[PDB]
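Undergrad: This structure is in structure tokens; I'll ask about it shortly.
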Amino acid sequence: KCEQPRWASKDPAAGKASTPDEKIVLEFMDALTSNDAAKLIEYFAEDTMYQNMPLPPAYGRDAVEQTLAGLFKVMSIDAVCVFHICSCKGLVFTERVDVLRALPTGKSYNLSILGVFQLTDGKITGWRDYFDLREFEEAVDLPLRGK
Amino acid sequence: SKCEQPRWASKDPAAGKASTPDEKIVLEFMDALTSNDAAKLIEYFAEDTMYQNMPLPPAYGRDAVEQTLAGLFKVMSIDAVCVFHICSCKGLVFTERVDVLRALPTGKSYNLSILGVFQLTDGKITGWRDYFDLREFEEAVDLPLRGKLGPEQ
Ligand SMILES: CCCC[C@@H](O)C(N)=O
Ligand SMILES: CCCC[C@@H](O)C(N)=O
């Protein structure tokens with residue numbers, strides 16, 4: 001379900017990994033469609049954090065794993081479409097769509113996300129995704145801020 | 001300033017500094033936002049351009065981009081821009097930042113957490129997209145902006 005948005009950089013290189021950190025993050029993006037917190041957590045450092053910016057952050061591998069496990073109980077990531085990826089000293093940015101399905105309603109939405117990852121020695125010390133939560137809630141008829 | 005570092009920001013100070021010509025242009029642009037002046041800001045844009053605050057509709061072309069910025073500035077003021085992380089590759093610049101925004105109708109302020117992307121060619125902006133949660137911002141400054149600036153777009 002990976003349609004280009006109109007504004008995407010036309011060079012296909014803009015969406016491809018050209019550094020070891022970009023390569024790890026693209027592999028991580030590939031893994032997201034497993035909807036499997038236990039597989040995902042292997043990419044993370046000990047001193048780490050995760051935040052979907054409209055919701056509270058999680059600090060440390062255990063809390064990150066439990067947050068993801070809880071997300072996957074109410075929604076599934078059916079596809080991940082990465083348009084732009086860039087890296088520089090320890091940070092990787094991804095502009096993407098995650099096609100998300102709300103399990104209670106069966107409804108899907110193409111969630112526009114800009115995400116940032118911090119790495120050290122090939123492991124994720126931070127992951128933050130920025131998007132508009134209300135629009136997703138209304139598309140899939142489900143209030144997530146409560147949950 | 002009004003610039004507090006989040007807990008999670010990369011500790012090396014290099015992470016928030018420009019080290020490419022594209023990064024430097026984008027930081028100058030970020031410095032200009034506190035002008036609250038759409039006519040000044042439009043100078044940084046290419047002809048084939050676009051702007052989008054991602055919870056609202058995109059604007060295509062310089063006049064629409066200028067009108068969108070002008071519309072925002074009729075009702076809010078950017079009091080400060082705090083850039084934590086800046087990176088560029090491949091004609092793209094990314095900025096992780098907080099904009100301290102004050103809603104003019106209510107007088108209330110909010111530290112809006114933003115991740116934005118810029119596309120550039122020959123030193124001009126061909127695309128600018130800012131990602132953030134609009135509802136949190138509306139509820140903080142007691143202003144339904146989507147209701148207002150949604151129809152506007
Ligand atoms: C609350 C929406 C969460 C979205 C997130 O799981 C993703 N990266 O798609
Ligand atoms: C609708 C909120 C827009 C936020 C934006 O003006 C910004 N600070 O760049």
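Start at 1 and count along the chain as shown; that gives each residue its number.
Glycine too: its Cβ is placed from the backbone N, Cα and C atoms.
Found this in Swiss-Prot, in case it helps:
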- B:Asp99: active site, proton donor (ACT_SITE)
- B:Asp130: active site, proton acceptor (ACT_SITE)
- B:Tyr51 to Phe (Swiss-Prot position 53): 15% of wild-type catalytic efficiency (MUTAGEN)
- B:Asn53 to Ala (Swiss-Prot position 55): Almost no activity (MUTAGEN)
- B:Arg97 to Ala, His, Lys or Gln (Swiss-Prot position 99): Impaired protein folding and no activity (MUTAGEN)
- B:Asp99 to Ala or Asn (Swiss-Prot position 101): No activity (MUTAGEN)
- B:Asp130 to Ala or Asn (Swiss-Prot position 132): No activity (MUTAGEN)
Undergrad: Between B:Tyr51 (mutagenesis position) and B:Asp99 (mutagenesis position), how many Å separate their Cα atoms?
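TA: So the Cα of B:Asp99 (mutagenesis position) lies 17 Å away from that of B:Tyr51 (mutagenesis position).
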Undergrad: Can you tell me how many other Cβ atoms are located within 10 Å of the Cβ belonging to B:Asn53 (mutagenesis position)?
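TA: Looking across every protein chain shown, the total is 22.
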Undergrad: What residue among the mutagenesis positions B:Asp99, B:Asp130 has the most other CB atoms lying within 10 A of its CB?
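TA: Result of the Cβ crowding comparison: B:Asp99.
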Undergrad: Cβ atoms within 10 Å, counted per site: which of B:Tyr51, B:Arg97 has the most, among these mutagenesis positions?
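TA: That would be B:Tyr51, with the highest Cβ count within 10 Å.
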Undergrad: Work out the three-state DSSP category of B:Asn53 (mutagenesis position).
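TA: DSSP assigns B:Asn53 (mutagenesis position) to strand.
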Undergrad: Checking the mutagenesis positions B:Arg97, B:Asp99, B:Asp130, which are within 10 Å of B:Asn53 (mutagenesis position) at the Cα level?
TA: B:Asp130
Undergrad: Rounded to the nearest angstrom, how far is the Cα of B:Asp130 (mutagenesis position) from the Cα of B:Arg97 (mutagenesis position)?
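TA: Counting only the Cα atoms, the answer is 10 Å.
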